[PDB]
Amino acid sequence: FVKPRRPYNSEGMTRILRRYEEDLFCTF
Amino acid sequence: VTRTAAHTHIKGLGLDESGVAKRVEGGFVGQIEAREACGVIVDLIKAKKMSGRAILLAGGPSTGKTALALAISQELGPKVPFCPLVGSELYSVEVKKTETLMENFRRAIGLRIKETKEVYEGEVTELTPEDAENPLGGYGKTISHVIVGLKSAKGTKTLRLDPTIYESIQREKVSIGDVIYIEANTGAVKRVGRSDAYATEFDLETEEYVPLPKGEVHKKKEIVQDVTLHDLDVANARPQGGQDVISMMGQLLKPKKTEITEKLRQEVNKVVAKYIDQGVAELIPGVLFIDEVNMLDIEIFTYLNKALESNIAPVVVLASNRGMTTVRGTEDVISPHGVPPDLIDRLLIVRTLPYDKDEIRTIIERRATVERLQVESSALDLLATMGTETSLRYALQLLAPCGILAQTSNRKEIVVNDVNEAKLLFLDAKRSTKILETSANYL
Amino acid sequence: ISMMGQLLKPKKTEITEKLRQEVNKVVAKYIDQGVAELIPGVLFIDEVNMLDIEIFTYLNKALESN
Amino acid sequence: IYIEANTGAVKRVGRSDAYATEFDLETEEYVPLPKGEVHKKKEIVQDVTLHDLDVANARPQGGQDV
Amino acid sequence: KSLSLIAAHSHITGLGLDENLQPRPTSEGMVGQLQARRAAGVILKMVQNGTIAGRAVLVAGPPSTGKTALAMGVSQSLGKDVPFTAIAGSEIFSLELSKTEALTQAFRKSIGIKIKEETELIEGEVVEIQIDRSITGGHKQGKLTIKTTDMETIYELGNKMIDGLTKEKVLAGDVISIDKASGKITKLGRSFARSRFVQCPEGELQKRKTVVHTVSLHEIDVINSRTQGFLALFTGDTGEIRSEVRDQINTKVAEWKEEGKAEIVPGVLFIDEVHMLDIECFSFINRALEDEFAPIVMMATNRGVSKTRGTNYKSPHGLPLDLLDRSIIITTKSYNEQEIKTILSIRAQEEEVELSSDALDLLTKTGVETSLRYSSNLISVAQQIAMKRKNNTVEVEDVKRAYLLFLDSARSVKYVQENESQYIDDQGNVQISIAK
Amino acid sequence: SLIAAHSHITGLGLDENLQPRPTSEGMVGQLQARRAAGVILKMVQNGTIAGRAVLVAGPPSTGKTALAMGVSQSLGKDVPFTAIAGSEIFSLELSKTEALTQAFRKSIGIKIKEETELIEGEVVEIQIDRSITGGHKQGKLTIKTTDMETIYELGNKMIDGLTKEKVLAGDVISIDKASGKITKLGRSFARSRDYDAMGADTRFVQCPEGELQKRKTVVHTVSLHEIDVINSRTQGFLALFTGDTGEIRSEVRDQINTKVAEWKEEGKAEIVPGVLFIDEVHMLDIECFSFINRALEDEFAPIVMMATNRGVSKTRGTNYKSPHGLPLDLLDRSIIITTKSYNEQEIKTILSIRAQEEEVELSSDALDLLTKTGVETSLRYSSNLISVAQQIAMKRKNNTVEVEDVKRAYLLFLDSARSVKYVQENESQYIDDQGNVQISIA
Amino acid sequence: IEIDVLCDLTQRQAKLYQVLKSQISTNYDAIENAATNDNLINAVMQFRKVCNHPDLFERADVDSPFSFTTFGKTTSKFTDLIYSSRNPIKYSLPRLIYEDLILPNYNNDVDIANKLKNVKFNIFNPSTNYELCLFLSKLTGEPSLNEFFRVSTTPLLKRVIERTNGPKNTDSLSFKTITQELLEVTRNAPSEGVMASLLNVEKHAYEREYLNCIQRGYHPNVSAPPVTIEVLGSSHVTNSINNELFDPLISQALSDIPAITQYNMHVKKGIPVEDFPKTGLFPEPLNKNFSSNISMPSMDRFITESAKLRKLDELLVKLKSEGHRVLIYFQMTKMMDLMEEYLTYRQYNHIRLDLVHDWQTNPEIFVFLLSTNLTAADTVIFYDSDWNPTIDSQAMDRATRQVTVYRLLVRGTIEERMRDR
Ligand SMILES: Nc1ncnc2c1ncn2[C@@H]1O[C@H](COP(=O)(O)OP(=O)(O)O)[C@@H](O)[C@H]1O
Ligand SMILES: Nc1ncnc2c1ncn2[C@@H]1O[C@H](COP(=O)(O)OP(=O)(O)O)[C@@H](O)[C@H]1O
Ligand SMILES: Nc1ncnc2c1ncn2[C@@H]1O[C@H](COP(=O)(O)OP(=O)(O)O)[C@@H](O)[C@H]1O
């Protein structure tokens, strides 16, 4: 079989997001 | 294949069971009385009963004193600590020479302890912090306790942590799904790596992947550890390995030798006596070898005069080349071997004789067999005549350029022309001195 | 320890040759691009009879350098 | 407690003797109640030297008060 | 006891003296030097009196005559908690402390203060613990049952005892000591339960215990200096403790002695090879013994009309005339044959050597012709030769073998003097070549 | 770079038979010393022999340092060559034995093999989750080539390396997984939506092909002293550059010796040796000689090359005199290569090589007079005069350098013997050894 | 058809051999003759146990420093773990010293003289020394005149922690040195710039030397906490020592705040970001390998600890393509080591001591270990270094119509004597 991915905990922190079209910044 | 360096041919003293020695065994040639004396010394050493004994390996240059010291170390074994030293190494700019000598004295005495370790290890499944009701109260910390969940192989337990243990946890930078190793002795944590149950083909930090630790959590394991008393003195003078702020600031500061007081050594002695009385630790005294003891000044000999009277001080062997030579640091006191007459009374001088022509020949033959050189009989005899004419060491150190010239001339055996060319290219001390005396522009 | 050293006294430390070598290498690399220009400058030592023999031996070694 | 009015030093002697049986065993050092007046005033003389002052306000690393 | 192997002075257990300070011919491991032993007994009584401060005595004589043996006898017969500082002469030359302040530290380490204090301590065998956790953990109450060989009681625990009992995990069957004032628990060990082992303590818990503390004045000087913690007592980085903290300590211990809360315990400073000190250190020794809080200083030297270090001239005992004027001199004499024989028999007794009478007389003769430390080194190595031939008794052939293998001073001097060309002289000339 | 005094040597000038040419690789003459240095070079290149001291001796202005730098150029790449002089040993924070041990451990090398993954592709998106204070940094990366598209998790160090060299989407970057390198090779999308803040003009690159991850094996060389400083304290890498490595303990040395032996037995690391060169060895102390005597006999000990120009003189720290300024026990362990002074033909060839390197054209008669002046006083004097004759010639606006130019240079700049003869005639003008002088004219 | 392989001796093997040779002694030549003819037999088996594997002598657990600690040890829903390490050396101070010389008291003068030396006679006091404060405010350019008195009376490391200051007067004598200009340039700057790459060469040396993946070489031998001071009868000493060792500002400074606590603090309780205590000031260690002194026993190192095992694993690397079988022979306990070996690193089909005939029918499986007719096996791999060739003949009585004998041997040991005789 295929092993699962590690659990990614993203709670409580700001997010900087960069994608192909346009850039984001979700802050608290 | 294997790197040879100087007296690598020595495998031991090469004695027999009755206390006698054969002529060519153990890598040695000759010096039968010195070998038997060093065998009696190493038997005394293995008896582990006397303290503050001292011998002297006296003799000329190129005679085998350092060879005898290395033979003693090989006859002793790895568990007994051998602390090689030169007389010039005691002059440090950070600390007085007396404290360097006492640190080496404590470095010679070994110790072997069996230790019990309480170990919490496993995979972090969950990790939640519990905040305080007044995080900016100024007193206490921003969290209160932390619950962490570790599962080993065939086991699972939830741990509730005080902020100091979790401070070490976040200093080692764990995450969810990593294999960790909490040592409950000091609070030290080691991050083993990611668990390999998850996918291991997506990280970008060359992280190692480790299976689950076998057995339950809260293990108790026995570790045998070999330490010296100098390690105890250093670790108590510069305290690291705790989780308070002094141990944390002690790692980052610059290390520096300090004059360790006598009270610390006495407290370490009391604690090691308690460890011995518990039956968990045994005392292993060792050796300390001050090669070129003539380099010490009168102050180090004055301190040795008192430091050999200690009940824990080891057996110390010395070497010297000097004859009737004035002591360094004094003006008119002339003494044998550069050693003052107060230290000579505590000493037990082991003389070492010079070599003959055939002994030089078999020493050169053994050095050729050690270096993987093949030498014909005529070139070996010529090298023996050169050894008796110029010096032994100039004959031993000329085997390598004849080897280079041999592999230059597409041969393996060393012909007489090769040692003649090596005579021509490289000079000994005496021919170069005669060149010095017959030149004008200070060649 | 960085702010500890920044607020403390700047004690002069023996700079190793390795740092000098990487500085010279990167300086020559940016010389090769043409974006920098190295200008040598004259050093003046007054009453050089006052120097020790150790200083003269290091002066010899530095004069044979690049 | 201990409070000095001029300096402001606060020193905690320990818990009172009348509060000793709230628990049968606890770490609180139970000191008895002081037998004198709460407020005590007396005058002293402080013999210092000039050098005491110069080492007081010239510290390479401060924090002599704590 | 501590870590104690066989040393050179291990057989000494004190001064073999009666109640009238008359030395026994052989007592307490020390034999010979009757006048020196009586003088050291007088100095011992002077220390035990405690009314005399800052006296300097000097033991002088030939080497291997027992000056260090006499000082070790004084050190062993002082007792415990009376301070004794033993330093070599080459120790005060420091790269981070001045020589006079190192002498001040060595002076003040040997004066101790004696404070008696009483504390309540709870030391018993724990029957069982019982702690009930709350709904969340805001308040934790629990009960604790401890016992002795006599008594048995149950205690109600508050928050802090439960927090101090979870830390240092205490189970049923443990024997612990609870300090009520400081909240400190120490695990003495597990009791006699078969399932480290220590017997269950006796009854009468909450008992009064008096512990007598002896602290040297150097520790109080380091403590009272606010820039130095007590960790300078172990790491050894004190860094020239100033004079005002020392004078503050001197006045404070004086007022403690007059108040009645403490008692001054004077001690002995012993300086090995005092001739290695320099002239300014001698000057500080001259003007430092005047102080009331000063020990009784023992100096041992063997040099005779030598140069003084740091000056060009020569003075008796390697010491200037004013320091010899300030000191009283104990002279040690050499040993005859019988005293050397008894010393060798005592040393062989301590090193666990069973040796023949004729081999003993041979070692005695070697100790008469050559100095005593050569024979004392020879006994143990001859015993190793004796076990090498599987004999438990040391014979005459073992002593002859040890003589043949390990050289003494005079034979090595002769053997160098006949073959001086092989070694290295003062000019660094050596003939390594063996032929032509 | 700049031109130096030993720049003409580009090797050692010997054949495969260890036979020197009359003039090869910028070196002329000195046939026996060149053959001996080639023998020592081959003995270093074998590598199985350790701790052998070689002492080069001769008169000044002969080519001992020239022979040493020739050995250095012929030593090949990735082999250490610690060239210090005699006076760097004396220090205020290092002991003499410790400074010597640091030199010895600088001179010997470890070649470590590592395994490295190469990832290169266009970046689809970057998601970075930083904490409120910016301390904790975690996130995901989505890199892509034309054949497959994979998503990686990022750590703290990779994200911190991503912030510098700001990586927009559609940027072709190269990731080295082991070294932690980020190399933006260019931008491949050229998006219409362009930010007016950003000023980057990175070049257009082709989209990468093939597999995304590539395994490669790399080798790098690090000396024993570097690993000693690295393992000595926490911030050892900064002390590698600032030199604040104060008296490393012996326990560190024993453990790194055992560790590099373990790395050797695994096939992971290889130990190559080196040449430690000391120039003006007589400047050392006697305790330095004793420690060299007892430290050449260790397993990790390089082939020490030793240079002196001095005859029988006083050995420092002692009251006697010894040959070469070195005591006899160190001379016992050392094999001596001797060097000889030059004739007029070798000095002419040296000056021709120097002039051909220094971009100076000389006539035949100017070369003959330079050869005569070099054989008269010293070779270094004429080698210096080539420069000022060149500068006088370009001040006279002629390309070649003539006899009159070198005569004006000889008149203008003095040598040793002429300055001695000018000092001795005018002894009242200069300050004497007793500090007596007359500054007044009359 | 006839292969005898020879292996050298590793460093741990040589260390165990030389400690056994020095400790046991008892005529090692006669011990060699004892191993020739076959207590003495216990010495011969223990020498062979050293010859086979270090872990056959003693299991190599974690390599950690000696914990010079006394702490709460178990003598044998959650079980809470609390830090309790202490130095076994206990320094005892009487209460008289502490309560008379260090703490304030009515008969003491420590608070009075301390105020008089720190506040009243301070030269930075603006109440009595305003001219000097204004002088230094001209020189340094501080906006606040109480900065000098506050700086002179703080502990230095607390001054390090509370140092973050950006407004400065521009009409001052504090200057921006060329080095400081260059530092402000390389505060934040990317690659391919001349002025930043000429000053970031430490990071270039770190990156080009592959130095983030170098393994740790040295760990300390003993780790010890600071010496515990014990004062009997006073809780003020315990509170002061607990405050000193575990200062919340400083312990908060060398650590971090959990991200959930930061989110619950800033957003939910409305704490501003500047009001957070300062964190993240612990220096970053060189790699992940230098993070802690405990070294986990590498299973890769277990192969290279024994030279016989390393040559066997290399032989299996060459011989995975073909089917063979392995004999572990007369030695006990080597079975579970090889068992753990191939079920820890390199997972192989195997069978270990019916099912024998079941593997005889299965061609793809490799048998590996067995102890001391089987003609279905294509190749038997074994030692041949045994005293009794009758044991060899009984072993090869097991014996596909092919044999290819490989004989495992270690050099520089008693095994070579065994082989010769
Ligand atoms: N008895 C001996 N047998 C074989 N080689 C010897 C013997 N004595 C000395 N040597 C050789 O002589 C050289 C010098 O010996 P060493 O003890 O290191 O210095 P020294 O002889 O000056 O004390 C060494 O290379 C050693 O191999
Ligand atoms: N009276 C004595 N009783 C017992 N042992 C003695 C006596 N005198 C000397 N010794 C022993 O002689 C040895 C050397 O004497 P030592 O005290 O070193 O002389 P010195 O004080 O002159 O250096 C020591 O081992 C010591 O134990
Ligand atoms: N064989 C040679 N090849 C090249 N240059 C040489 C040669 N011999 C001498 N030189 C030059 O002579 C000068 C003196 O040589 P060097 O060894 O540096 O000083 P010294 O000979 O005084 O020790 C150097 O500048 C060197 O360039």
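Chain E residue numbers are taken from Swiss-Prot; in order, the displayed residues are 15-209, 220-460.
We read in the header that electron microscopy, 3.4 Å was used to get this structure.
Cβ from N, Cα, C; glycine included.
A simple way to gauge crowding: the CB of E:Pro76 (ATP binding site) has 14 other CB atoms within 10 angstroms, across all the protein chains here. Per Swiss-Prot, the feature ATP binding site maps to E:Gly75, E:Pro76, E:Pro77, E:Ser78, E:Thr79, E:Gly80, E:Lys81, E:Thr82; the stated evidence is similarity to another entry.
In sequence order, E:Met44, E:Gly46, E:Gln47, E:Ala50, E:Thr356 make up the list of same-chain residues 6 or more apart from E:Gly80 (mutagenesis position) whose Cβ falls under 8 Å from its Cβ. Among the sequence features in Swiss-Prot, the mutagenesis site E:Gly80 to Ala is noted as follows: Growth defect at 37 degrees Celsius.
E:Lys81 (mutagenesis position) is surrounded by 25 other CB atoms, counting those within 10 A of its CB over all protein chains shown. Experimental mutagenesis is annotated in Swiss-Prot for E:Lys81 to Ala, with the remark: Defect in snoRNA accumulation. Growth defect at 37 degrees Celsius.
Quoted from Swiss-Prot, the note on mutagenesis experiment E:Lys81 to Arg is: Growth defect at 37 degrees Celsius.
Checking the recorded positions E:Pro77, E:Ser78, E:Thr79, E:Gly80, E:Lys81, E:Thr82 against chain B with a Cβ-Cβ cut-off of under 8 Å leaves E:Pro77, E:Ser78, E:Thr82. Those same-chain residues not listed among E:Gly75, E:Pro76, E:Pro77, E:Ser78, E:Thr79, E:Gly80, E:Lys81, E:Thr82 yet with C-beta within 8 angstroms of the centroid of the ATP site C-beta atoms are E:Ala83, E:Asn326, E:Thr356. Annotation: E:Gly75 carries the greatest number of neighbouring Cβ atoms among the binding-site residues E:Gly75, E:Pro77 [cut-off 10 Å, Cβ to Cβ]. Residues E:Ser78, E:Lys81, E:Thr82, taken from the recorded positions E:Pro76, E:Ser78, E:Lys81, E:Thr82, are distinguished by a CB atom under 6 angstroms from ligand 2. In sequence order, E:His23, E:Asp296, E:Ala324 make up the list of same-chain residues 6 or more apart from E:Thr82 (ATP binding site) whose Cβ falls under 8 Å from its Cβ. Taking only the Cα positions, the spacing between E:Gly75 (ATP binding site) and E:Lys81 (mutagenesis position) is 8 angstrom. When Cβ atoms from all protein chains are considered, those within 10 Å of E:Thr79 (ATP binding site) total 22, not counting its own. DSSP classifies E:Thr82 (ATP binding site) as helix under the three-state reduction.
For E:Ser78 (ATP binding site), the same-chain residues lying six or more positions away in sequence with a CB closer than 8 A to its CB are E:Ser395, E:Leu396, E:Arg397.
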